[PDB]
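I have placed the structure first, in the form of structure tokens, so that the comments after it can refer back to it.
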Amino acid sequence: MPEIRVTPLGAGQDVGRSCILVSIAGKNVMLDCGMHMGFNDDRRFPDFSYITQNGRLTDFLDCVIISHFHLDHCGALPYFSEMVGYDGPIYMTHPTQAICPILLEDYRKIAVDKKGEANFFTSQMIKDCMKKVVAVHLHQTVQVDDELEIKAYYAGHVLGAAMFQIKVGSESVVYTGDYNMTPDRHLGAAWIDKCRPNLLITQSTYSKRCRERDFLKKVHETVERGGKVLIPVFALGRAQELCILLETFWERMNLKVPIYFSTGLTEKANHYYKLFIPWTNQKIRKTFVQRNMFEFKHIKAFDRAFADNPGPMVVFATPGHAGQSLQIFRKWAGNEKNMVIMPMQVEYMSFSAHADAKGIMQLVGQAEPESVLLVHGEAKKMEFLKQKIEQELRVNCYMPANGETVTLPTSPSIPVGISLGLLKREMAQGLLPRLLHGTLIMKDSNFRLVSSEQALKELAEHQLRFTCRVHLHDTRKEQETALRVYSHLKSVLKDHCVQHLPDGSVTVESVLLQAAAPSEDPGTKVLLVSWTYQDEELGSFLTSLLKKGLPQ
Amino acid sequence: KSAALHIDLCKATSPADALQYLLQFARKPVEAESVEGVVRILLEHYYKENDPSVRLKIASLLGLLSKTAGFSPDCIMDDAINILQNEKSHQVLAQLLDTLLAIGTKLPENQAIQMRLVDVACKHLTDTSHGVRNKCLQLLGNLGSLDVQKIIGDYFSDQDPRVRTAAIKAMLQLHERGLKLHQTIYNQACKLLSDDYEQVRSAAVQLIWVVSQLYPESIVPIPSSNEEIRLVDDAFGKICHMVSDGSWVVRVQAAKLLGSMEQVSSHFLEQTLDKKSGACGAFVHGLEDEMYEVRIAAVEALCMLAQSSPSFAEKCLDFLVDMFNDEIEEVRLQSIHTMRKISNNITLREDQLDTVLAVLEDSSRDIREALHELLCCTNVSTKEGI
Amino acid sequence: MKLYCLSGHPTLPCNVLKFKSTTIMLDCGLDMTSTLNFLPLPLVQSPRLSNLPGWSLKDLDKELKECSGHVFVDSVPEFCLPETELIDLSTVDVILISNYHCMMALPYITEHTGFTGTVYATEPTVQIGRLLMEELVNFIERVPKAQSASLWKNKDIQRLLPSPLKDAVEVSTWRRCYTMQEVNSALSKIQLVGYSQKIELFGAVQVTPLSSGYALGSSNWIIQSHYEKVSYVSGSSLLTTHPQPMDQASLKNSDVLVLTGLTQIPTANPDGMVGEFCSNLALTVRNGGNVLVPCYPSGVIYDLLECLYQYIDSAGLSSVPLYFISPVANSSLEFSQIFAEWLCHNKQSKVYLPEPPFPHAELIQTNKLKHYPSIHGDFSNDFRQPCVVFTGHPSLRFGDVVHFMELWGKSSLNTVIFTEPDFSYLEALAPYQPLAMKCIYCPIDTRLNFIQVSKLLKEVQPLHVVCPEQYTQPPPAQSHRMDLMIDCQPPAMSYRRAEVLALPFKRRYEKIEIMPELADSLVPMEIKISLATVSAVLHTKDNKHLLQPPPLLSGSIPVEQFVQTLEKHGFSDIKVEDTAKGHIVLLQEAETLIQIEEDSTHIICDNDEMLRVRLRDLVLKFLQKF
Amino acid sequence: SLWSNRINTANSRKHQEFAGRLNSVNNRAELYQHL
Ligand SMILES: [Zn+2]
Ligand SMILES: [Zn+2]
């Protein structure tokens, strides 16, 4: 009764606090350590009452993985690590390990300004936990102890976003954390080969260049007239994408309006983004030799000390959070010459940071899994895509709620050995739909399926030679009898063996016929027929055919 | 000079000195009578020798010697295949088949050698080593013509993907040599297009395009339902589904064959160009890809497809307009070229027109003059447009 | 099982290994020492080389130009290739590139041979190799000197030539530099890989690169078939170097070990010669002269800049400038910056904080280092005399280093400092030999020395070692220092150029899977090992073997227990007797005879179907299912 | 009996369960029960 046992503690039917426990074969693997944005009455952190009650966690959990630096996918890392006391391996990509600490520290600043201070962590715990992590490269197989392997692919949600493939034995489960096959300006699309896993975990929370053109047209018109734009953006990925898009648009148009950003946070994010270029678009990688795209000339300060006039200046901001000075619309402006893009011109632009239904369908078709598991989104939309997967892709799926154990049957394959001589003979004899008869020496957890003759040294091929006697009353010549029996069998048996034997005998398939010496009775003559279990089904019919006997 | 070889090689050592000297000989050309002398003595030493690597070198330079310009190779080819039959080493067998392929390329006129080599290729086609089968399949593709088709198609199901790729390329080589193919191999192509080894899929999509061009009006029913449909349109659907494949080189190939095919009903073109069976929204995926090579290939396919079908051109105009804001300037230049080619007979509306004109402020003077060249061929609706 | 050794160069090895049903060519090293016999390529033609006298063999005099009694051919430099004609390159399937030093000669193999397979290399290897081929081509075709030296290559004509040209090997195979079209075309055929990534090769073979530690991107390859692991240790380093350190753990339990790329001149500690290099340039610049350092654009220059930038701040040499003139200087520096994740632990720890890994970004920000794409771009105007200049090629046969040697060669206050060991330094200064400018031979090789490789080998414990023959005979300059030898319990078989090695690692097992549907259809019975038999059907796809549902005879029956068990179940008249050809047990109930010899048991019976059924059932009941 | 002994050896090598699995009902268990 082997199984893959999976339980989402969070994000099973909601968005937020990705935390899915996985048991594939004996080992237990924890998939994400997000936190639930919204409620703060101790549901801000995962309920580890599922696995431990007044005890240590590392006794059960073999690994911890992080999809990317998102708070809803990695925010509960320090509390669970140090506050609850996890002291085992943690695996996340290098840009995620670089971006996560400062973002999590900023969220800790937010919490202590809201003054949680009752079940929360401090900076020193973050500094302690971050020494406990083991980073993972892209497309790198990480054998942890002896049999569990972890491979991380590309996701495209943010810089350093990855989808993981957890392997033990021949059984694998692919956790597509958060991705989007609609690639952005600064990142590529998620790619994973035809891994054909036994379980696929996917997120389901739901004219891009036309939207970009409309955005750039609004920006161009406002800076031409003199509108002072404003972009209250929270996401660092979205902020960097807007930055590179504005930079390339202005480079094409060759105008010299300034662009602003946060002095504190965006500076660190830009530094890390410049450092981690190979994770980005192929355009960015190819154009990196000529110049640096993230060393854009429009790298001005937060403002001209908030006095740069409401004219064609461009800036960056955040919504109601730790962003930059939105000293544009109210401090300056107050009239038509202003345009604020919050997802006196009011506008809201929608950027595809997360995936859509068609991208999920494409991913599942590309991976070709045995089963699908859905997490991280609105339950109505989960039902919608579950119906779509069951209809189109005819593959079973599960939709779990929090604390629901989705458990799946498995079909492990037993790796054993062959003798290359037997295999070579089987291929050579078969390619010009028969069987392969072999014998396996199942030793102490080490198997070896060889031919029978190979067992002679390990004695144990002590042969069991059979022989069935046939009562024939004829006393004719041996060669004549053998030739007549061969002709009679080639007449009866439909083209088994048509051949003139050297010794004047008979053999069809792998039987052996011998005109042995008769018994002590002078009035009894007997023919003997030896064979093996492989050919006994034809040997019995051969002996029954010769039971009538040659013409006496 | 060949008597020097006649002395030194038989009076040399077996493992490496013979091999090094043999390698030295390969760097000088030979005259045809001396070519006959050398193939004779090398056949003699091939008889006497037992090492595999030395025989491999013997065969490979025998192939280099047959490549020489003026001589008749059939007479030595007879004895060459005579010893090929009893040869056992797999690497040497593949190398020998390379040489006999070189002779087949050398002398494609005499039919006698042609049937002979086809017979020896089919004789050794049951070989276990994949390289020998690769060379057998190349030999079948290069030489044959009007029984080869069913023989090669039987190897379409071979376990080794290299063998499958060679089989497909052999059929492509046969079609290139000018043979009318078969409608049956469409199914086998479709099978191989479903989950293979990238190279196999690339060659297979080439083959399915070839047979689609060969039998465009033929009828093939849906596997599940019962609705008839012309063959070229399902071939279009099968190729279109490969635009979403994870190998970008196969995507480029599929885009080029999409551009090639032209007898597709406009129904499926509208289906594949509309965003909001498996051939819905393929071109939008190609244009929204990350490899600029794929996007260039896709937009060229759009140019050729719109050129073939004038009514199709109306639906792709807006998509081309977006491509004038592309990141790679070669993609923008190519989209401008496509627009100039296809906007010849059709009309722009006001928003499309001004969006076309708004990119004139771009600094790249090359795309500016290209856009000018477009404007020489564009058509305006209203005087306010002018 | 068979190894074809195309190139005999110890540190630039091209090896074609045919493993199972595949064949992989490990590394593609361009033997670049051939260019030393050629005259250099000055950027501006100098009277010194132009007025060089020809060497009168016996009369062809224009073909050879002689300097200081040393004869050099007057033509474009040409590069020695791996022995391509030994094996048909169409048959090879995969190329594995360890480091960017072995990256060269890839255009030769990929375009000029009909090769169609794929190439696997790490991302920094590909980028740094691209820069290296780019700058080498830009150096060769910058001032194209006409190809004319071909008559000197003839055999007897070559015999009369002196010692620098006498020892040239495979001279006819030497080829001119590939064009940039070949470089761009060849590099399109590469799949980027990552460290510790299992890349399947048609199923039959899996290849995994491992961090080598010698240089960023450099990798060591391991080839597996689940029973025959084959390692390939190219150039590696155990020292405190900035790239990701050696991963010896993944190299363990290796059937064979193709070992290459050990240290040239292994007698030298690298750090001591780093100190010597810094001190020598320091005393030179303090004297007033100028320091010229022929270096590769990316190989050893980064750590050299690190040590030098520590030294000048420590010693107050900040006044002098640092010039790094190369066509790919800016690209090499930026590539070094952006490859932080490929570095060791300290550097990636530094980039976890908002700081670039390498310090030459700070050198540029402090405006000490001043890189340029060429002499004439802006270095022709921003150059002040007492200076240190890292440029050109270490071969000294092309690049800006040639012009600099022709410039500062006359004086004695200046000095050239060599770092790259793969070129014989006395051969590099040979075409500029009557010069008063001080030359320092302080190589900074960081490859695995013989004591480190001995410790490594004793830890990993491979069953066999395959090494160039240069590692089995002591180096000719030493010829008596046996510490520069590799030894083990096996004799560690060697190879020369164009040699084939047959290996004994041809173990005869292959893995195969059985699903529970067929597992439940088998009947074992252990007798302490489990004795079981299966007759199933084999289907193989993509070199992976599978068994699906659609026996054999083996057993040792003693006579006495046979008789006792037959009596226990209930039977009559079973004999025990010892005749010729074995002990024979007789069953005269229905004329059944059974002979028990050694290694075989002959059983004679009749065609009575129910008698045979009963006998088979009873014997398979007593004899365990087998 | 090779399936049985191998599956028994594989299952017996498993080390320890946890609170949620044994106390789950209808393949589900409640969280934040302290309230
Ligand atoms: Zn995210
Ligand atoms: Zn999320």
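Swiss-Prot numbering applies to chain C: residues 1-59, 64-532, 535-556, 583-658, in that order.
Every residue, even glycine, has its Cβ placed from backbone N, Cα and C.
Going by Swiss-Prot, these are the annotated features:
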BINDING   C:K2, C:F19, C:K510, C:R511  1D-myo-inositol hexakisphosphate binding site
MUTAGEN   C:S283 to M  Abolished interaction with BRAT1
MUTAGEN   C:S283 to R  Decreased interaction with INTS11 and BRAT1
MUTAGEN   C:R644 to E  Abolished interaction with INTS11
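Annotated features, which come from Swiss-Prot, shown on the structure.
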{"residue": "C:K2", "record": "1D-myo-inositol hexakisphosphate binding site", "Cβ neighbours (10 Å)": "17"}
{"residue": "C:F19", "record": "1D-myo-inositol hexakisphosphate binding site", "Cβ neighbours (10 Å)": "22"}
{"residue": "C:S283", "record": "mutagenesis position", "Cβ neighbours (10 Å)": "13"}
{"residue": "C:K510", "record": "1D-myo-inositol hexakisphosphate binding site", "Cβ neighbours (10 Å)": "12"}
{"residue": "C:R511", "record": "1D-myo-inositol hexakisphosphate binding site", "Cβ neighbours (10 Å)": "12"}
{"residue": "C:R644", "record": "mutagenesis position", "Cβ neighbours (10 Å)": "19"}
Report, in whole Å, the straight Cα-to-Cα distance of C:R644 (mutagenesis position) from C:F19 (1D-myo-inositol hexakisphosphate binding site).
49
Distance [Cα-Cα, Å, rounded] between C:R644 (mutagenesis position) and C:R511 (1D-myo-inositol hexakisphosphate binding site):
41
Taking only the residues the record lists as binding 1D-myo-inositol hexakisphosphate, namely C:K2, C:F19, C:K510, C:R511, what is the largest Cα to Cα distance between any two of them, in Å to the nearest whole number?
13
Below 8 Å between Cβ atoms and chain A: which of C:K2, C:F19, C:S283, C:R644 make it? I'm asking about the recorded positions.
C:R644
Could you tell me which three-state DSSP class C:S283 (mutagenesis position) falls into?
helix
Cα-Cα distance linking C:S283 (mutagenesis position) and C:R511 (1D-myo-inositol hexakisphosphate binding site), given in Å to the nearest integer:
56
Given the recorded 1D-myo-inositol hexakisphosphate site (C:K2, C:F19, C:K510, C:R511), which additional residues of the same chain have their Cβ within 8 Å of the Cβ centre, ordered by sequence?
C:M1, C:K20, C:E232, C:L507, C:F509
Any idea what the Cα distance is from C:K510 (1D-myo-inositol hexakisphosphate binding site) over to C:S283 (mutagenesis position), rounded to a whole Å?
54
Give the three-state DSSP assignment (helix, strand or coil) for C:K2 (1D-myo-inositol hexakisphosphate binding site).
strand
Should C:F19 (1D-myo-inositol hexakisphosphate binding site) be counted as helix, strand, or coil on the basis of DSSP?
coil
Secondary structure of C:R644 (mutagenesis position) (DSSP, helix/strand/coil):
helix
